[PDB]
Amino acid sequence: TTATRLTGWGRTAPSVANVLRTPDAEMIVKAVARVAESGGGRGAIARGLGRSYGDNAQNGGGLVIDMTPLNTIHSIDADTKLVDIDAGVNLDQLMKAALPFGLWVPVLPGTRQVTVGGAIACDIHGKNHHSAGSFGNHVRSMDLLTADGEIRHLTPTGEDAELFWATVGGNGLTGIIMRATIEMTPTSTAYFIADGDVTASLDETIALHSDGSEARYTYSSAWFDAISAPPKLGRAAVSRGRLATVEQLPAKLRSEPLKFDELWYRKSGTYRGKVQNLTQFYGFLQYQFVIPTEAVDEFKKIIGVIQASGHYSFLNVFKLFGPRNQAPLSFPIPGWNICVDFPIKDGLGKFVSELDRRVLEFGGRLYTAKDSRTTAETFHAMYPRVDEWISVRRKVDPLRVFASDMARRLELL
Ligand SMILES: Cc1cc2nc3c(=O)[nH]c(=O)nc-3n(C[C@H](O)[C@H](O)[C@H](O)COP(=O)(O)OP(=O)(O)OC[C@H]3O[C@@H](n4cnc5c(N)ncnc54)[C@H](O)[C@@H]3O)c2cc1C
Ligand SMILES: *N(O)c1c(C)c(C(F)(F)F)cc2nc(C3=N[C@H](C(=O)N4CCCC4)CO3)sc12
């Protein structure tokens, strides 16, 4: 092991600890058990490609097990739609291996450079959340390495269904996911057909997302404005699409269907049925929150608060979430989700602390993947069933040999 201080993706909150990089499966197993004996000291935390901005992947003075050397793809079946992978395999890797089977990764985030281990541990969501939900909805079985040195085979139903949905979005505190089986989405091509729309106000963006035209597309998101003053505030560049069928694909592309390789602003944004690949279709404080669908006025308010703030975010992603899964600590809930990132300035930390209160007041929540600064008080209140979740954690890990900086910060230990 090499003693390395580790930060999030946004180069924040360094945590000096040991990095255990090994492809060997049983060398990992021993490290944990040989740690559990001594007792939860600093404990240990699994780490993927470190794409979450938070201190969820960092341990301070403890052990940080790197999962990336354990990246075996065991089997891909095209008939059963099943994929059996080690937790250390990434999505870019998996997406490339699945296409020759005519299979697509069920949930894709922004960057594909995320591991399966980290994908479940955050219960990550994508552009098709309104149609497919989060990543945990597609996990069929996990092989979790618990605290006592044993490995438990978990599933959505039956035994360990309680521990399963705890690991889904459990930020790696329940254990170390070693091996996962994923349900895949079948596909005829590796392309998308998209409909482009440009709104001129927040009211348009909301109406467009609520008039039921969303039921026409599987994938959808919106590049929106949070700087411009009302009524220009909230105006969005919407990108809504669907997986392309072999028939829909232009004459040249059909040959290799599964291969991988202010007026001006409005008209360029507006189009219909346009065929485009995955790449085309897809210092600073990153901030993400969701607000329940029925609380639309309160949402209109937060955007205005952001507008008047004196803080100017330009990278602004807008999304309407679909139904939630049954995971206690899953971030997504049916509502208006938006991410913003601000430039670090004076009074930012206190302003976002007011957005915490404001978001909490309307029954929404923040995403653990992007959080490094919300309090334990705010987090716990944002997540009902957090107590339920903790009572499960004490059964599986009663020594606190699984602990990250976040778990200490949010008192989830
Ligand atoms: C540019 C960019 C865009 C993004 N877009 C999105 C998006 O649209 N939607 C979205 O939901 N997220 C998004 N993310 C965040 C990212 O998808 C998640 O935070 C993801 O979980 C990080 O994966 P990772 O492998 O890097 O895990 P890490 O960041 O290394 O660790 C995060 C968590 O995963 C856990 N973990 C990792 N491996 C294991 C294992 N084997 N066993 C147990 N626990 C484990 C850790 O305990 C930790 O709590 C984005 C990130 C970036 C940088
Ligand atoms: N918020 O950070 C966020 C959200 C909420 C969503 C979605 F759709 F789930 F609501 C998607 C999403 N995608 C993000 C991202 N896209 C960027 C990207 O790929 N680029 C293309 C142009 C600029 C960079 C990087 O991360 S953030 C995000």
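Residue numbering for chain A follows Swiss-Prot; the residues present correspond to positions 8-268, 294-314, 331-461, in that order.
Note that Cβ sites are derived from N, Cα and C of the backbone, with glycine treated the same way.
Summarising the annotation, Swiss-Prot assigns FAD binding site to 53-63, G117, 122-125, 129-132, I184, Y415. Reduced to three states, the DSSP call for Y415 (FAD binding site) is coil.
Here Swiss-Prot flags 19-194 as domain 'FAD-binding PCMH-type'.
A C-beta separation below 8 Å, combined with a sequence spacing of at least six in one chain, links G17 (mutagenesis position) to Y60, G331, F332, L333, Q334, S420. DSSP assigns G17 (mutagenesis position) to coil in the three-state reduction, outside any helix or strand. Recorded in Swiss-Prot as a mutagenesis result, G17 to C carries the remark: Significantly less susceptible to Ty38c inhibition. 34-fold reduction in catalytic activity.
A strand conformation is recorded for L368 (mutagenesis position) in the three-state DSSP classification. Quoted from Swiss-Prot, the note on the mutagenesis of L368 to P is: Significantly less susceptible to Ty38c inhibition. 7-fold reduction in catalytic activity.
Here Swiss-Prot notes a natural variant, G17 to C, with the remark: In strain: TRC11; Ty38c-resistant mutant strain lacking Rv3406, but sensitive to moxifloxacin.
Annotation of the natural variant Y314 to C in Swiss-Prot: In a spontaneous TCA1-resistant mutant strain, but sensitive to BTZ. Taking the Cβ of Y314 (variant position) as centre and 10 Å as the limit, one finds 17 other Cβ atoms among all the protein chains shown.
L368 (mutagenesis position) has a Cβ environment of 21 other Cβ atoms inside 10 Å. A natural variant is reported in Swiss-Prot for this position, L368 to P, and the note states: In strain: TRC12; Ty38c-resistant mutant strain lacking Rv3406, but sensitive to moxifloxacin.
A C-beta separation below 8 Å, combined with a sequence spacing of at least six in one chain, links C387 (variant position) to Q334, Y335, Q336, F337, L363, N364, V365, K418. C387 to S appears in Swiss-Prot as a known natural variant, with the remark: In strain: NTB1; BTZ043-resistant.
For the natural variant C387 to G, Swiss-Prot gives this note: In strain: NTB9; BTZ043-resistant. The structure shown keeps the original residue. Secondary structure from DSSP puts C387 (variant position) in a beta strand.
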Please report the three-state DSSP label of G125 (FAD binding site). helix
Cα of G125 (FAD binding site) to Cα of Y314 (variant position): how many Å, rounded? 21
Report, in whole Å, the straight Cα-to-Cα distance of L368 (mutagenesis position) from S59 (FAD binding site). 21
Across all protein chains in the structure, which of the binding-site residues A53, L56, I131 has the highest Cβ count within 10 Å? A53
Between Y314 and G331 there are 16 residues with no coordinates; how far apart are their CA atoms in Å? 24
Output: those recorded positions from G17, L56, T122, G125, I131, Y314 whose CB lies less than 6 Å from an atom of ligand 1, in sequence order; none if no residue fits. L56, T122, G125, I131
